Amino acid sequence: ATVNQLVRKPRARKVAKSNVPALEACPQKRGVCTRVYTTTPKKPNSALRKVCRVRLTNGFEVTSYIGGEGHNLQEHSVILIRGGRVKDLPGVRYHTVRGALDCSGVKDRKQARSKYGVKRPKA
Amino acid sequence: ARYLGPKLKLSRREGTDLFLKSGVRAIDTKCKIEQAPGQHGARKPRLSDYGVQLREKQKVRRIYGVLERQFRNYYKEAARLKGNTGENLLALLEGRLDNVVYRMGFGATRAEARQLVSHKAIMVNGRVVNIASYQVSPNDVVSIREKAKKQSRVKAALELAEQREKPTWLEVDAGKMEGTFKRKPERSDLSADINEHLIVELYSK
Amino acid sequence: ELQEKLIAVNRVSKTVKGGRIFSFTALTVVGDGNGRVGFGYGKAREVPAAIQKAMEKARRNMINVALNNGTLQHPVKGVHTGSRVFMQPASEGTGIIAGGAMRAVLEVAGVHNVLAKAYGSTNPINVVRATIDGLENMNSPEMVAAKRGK
Amino acid sequence: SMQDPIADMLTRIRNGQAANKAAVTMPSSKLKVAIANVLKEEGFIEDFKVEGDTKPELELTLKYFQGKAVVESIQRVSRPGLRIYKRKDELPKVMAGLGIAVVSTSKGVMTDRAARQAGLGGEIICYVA
Amino acid sequence: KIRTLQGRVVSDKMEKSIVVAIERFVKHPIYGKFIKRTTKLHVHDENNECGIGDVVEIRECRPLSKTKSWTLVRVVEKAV
RNA sequence: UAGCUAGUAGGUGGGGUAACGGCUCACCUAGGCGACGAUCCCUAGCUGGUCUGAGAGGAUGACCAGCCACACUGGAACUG
RNA sequence: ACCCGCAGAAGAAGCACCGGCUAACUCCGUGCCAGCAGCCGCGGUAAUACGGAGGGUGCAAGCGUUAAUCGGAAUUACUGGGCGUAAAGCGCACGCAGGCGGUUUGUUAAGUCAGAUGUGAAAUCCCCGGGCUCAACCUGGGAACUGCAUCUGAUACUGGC
RNA sequence: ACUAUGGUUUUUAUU
């Protein structure tokens, strides 16, 4: 672009699109939770995986992933969400926290046992 | 932090005796040193240059006992005033009080000297110093206090040093257990005049 | 004797009717350690026979460049087929700096270190050609000297 | 183009070296003549002459010395689209000091060597090596 | 005197004043090209003889009205 | 985002303060700002500095030094 | 603060990572499931990629998992782009704020450049000295804040006359 | 050039 154009009026970046604006640029955000259900990934990666519908503290609802084995999550339980990129499971850019609020940890972790808010081995 | 646990694994990874359990158990080895770090190395060899660079990053600092943050903090003073970082870093690591107390013969290792420095036994410029993060000035005095001179471990450290060669950049009177540090050594006088092409590119990016 | 350096070697897949067949291809440089250099490329079966083919073509594409005690005095630009490279004199700080073709080409030529960056097409077999074009973009050895007197 | 009298001199020399010619002739001006006199002084030409009947033509004899080429660089710096001015301590140093920069100055067209020794700045016209 | 300038009249709709246009004469701070850049002054004039498109000489003073800190010195060129 | 401005832009008579000024009251004019961006919306206190990067240009103005503005909210007064 | 003692190893080590990028190895189980995941990609009968393993690597009072603000990003392009065909030359001519302008002499010093007098507080990067057990910290000094002002000066070229 | 004409075949280990 010419100097005679930029000296008359400058030109603007376009645009670097945002991934997860529903998290308000926070490291974590809270939500109330409604229904918890099973969903299926793209067929080359075939499996079953679990998600929940989470209305946040703000105006937005998201489909959040549930990692780790154990189903006991309930409606209006109030839980924490983190932005976490899933590219083989439909409409999921969001992960649930197990180690905080009305969630449970995972039993018998042989390796990587600090995940899901799981404490030192005693059981 | 510092390392704790089994010691022969350390001398096995360094391929060299560390003076750890090195009495009659050092004679003609039979201890996996110079042979077998880990247990594998001959069947699926990757020979990665990132792995030799990672090995050099351990190798260069463990000899002085200094941790990564300490080593990069000395490298910050070697990388200013132009490059030649391997020779300019040498003068800093060799100027440490744990290294100087080891070269004066009061410890069989730099860690044994560092543990004599912590035990309030060492004095510099006429006053007591208990940190190894100190740097000794040229033609200044380093000495040991009376209540440590007869300790069987220190007796055995000076007994080891008098069976070896002398460093010329300091002097000590064994009739007083006291003397002066003359200068920070030179990398080509401490060993030989050679280029080591990894240490001049070490750390960052 | 001409001194050798390997820049890269890798396995290469080819999907043919009913199956895949594998080859190796090597990227090499050969030089005299004073000012003469060439770059090689070649495909074969197994690493050492691909390197053998590449080193044999490095010894067929050579150029001879005169430099005053092996230095690159001024900022200098290399070009080949949309691959671009630019080299700059240092300040005796970190100094070296730069990797791959922009490290290896000057090593087998015995040439003193520079600060270097690539632009455009980054594919190594054309960036190396731009590096030996930038070596030829350097001035006469030694020229001023007698062009302009003190 | 009538909009620039310096491109009318520099590019004639680069195209003349690309054509490997011994001499080059151009339409004249006091500035082209002042630059030709310093290109003779700095060893790039061996002669300059101004000849004509109704308008002046400036003919330069190029000084190649001992092999190919008379310039490794002939680069334009200040232009009608963008002016380039430097103080005495912000003067350029062309190709690690192998080249020269041409400076306007209130005292007449000179080298960066001469401007630095005088203690002056001005417009940077071109780089020559 | 502290500041004294020359410029061109653009409004004469006032009985003790005029509006004068002046140039900045400035290098653009990042794009490096030179620009004229026209800025306006509201200037004191109790004679009321200088007029639109004429060239005037003006001097800086203490405030005489709101947005009025300059006064007329001379008519430099007459545009008819 | 194309219009926005009746104390707005300018004159002519009278007042107020430690002083400037449409600060303020009255009688008259149609000016002024705006594509070099007025109107309007979201965002944001200012500088020394901090600080990413090859650098440009941004970002960022918690700490220490100096300004602005607020004192639940709005609007006044008394005193120096 | 500092000095000398009284007890006992006593009061003390985590956490990811190990197919490739990326340093650490490849046994058995599962059989596109159960799971893994930053990226490439992995998982149907020995899976170097999951589970389960024993061993192995690296940081360390930290380790993993993220966010803010930048970098890589030339991805808004001054430094530093793209338009025959990979985005875009606008169907053609007329007029126009702005951008550029022959060849010379004389004048001006607005652009520019030179030298002085100021201001850019103290702190601070950089650079040179000193003391705290070292550094941080406490600081003696020199740089720098490329500028913005007030004089004096050159006068080549752009602007103006 | 040398007769004017003739439509469909599930996504799929996957090299």
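Residue numbering in chain A adheres to Swiss-Prot, whereby the residues present occupy positions 2-124 in order.
Cβ atoms are placed via backbone N, Cα and C, with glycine included.
A:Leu57 (mutagenesis position): 18 other CB atoms within 10 A of its CB, across all protein chains. As a published mutagenesis entry, A:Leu57 to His appears in Swiss-Prot alongside the note: Protein is not incorporated into ribosomes.
Listed in sequence order, the residues of the same chain lying 6 or more apart from A:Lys88 (mutagenesis position) and placing their CB within less than 8 Å of its CB: none are present. Per Swiss-Prot, mutagenesis A:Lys88 to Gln is noted as: Confers low-level resistance to streptomycin and a 15% decrease in the translational elongation rate.
The Cβ neighbour count for A:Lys43 (variant position), using a 10 Å radius and every protein chain shown, is 11. Under its natural variant annotations, Swiss-Prot gives A:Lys43 to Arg the following note: Confers streptomycin resistance but not hyperaccurate translation.
A:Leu57 (mutagenesis position) falls within a strand when secondary structure is assigned with DSSP. For the pair A:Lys43 (variant position) and A:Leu57 (mutagenesis position), the Cα-Cα distance reads 27 Å.
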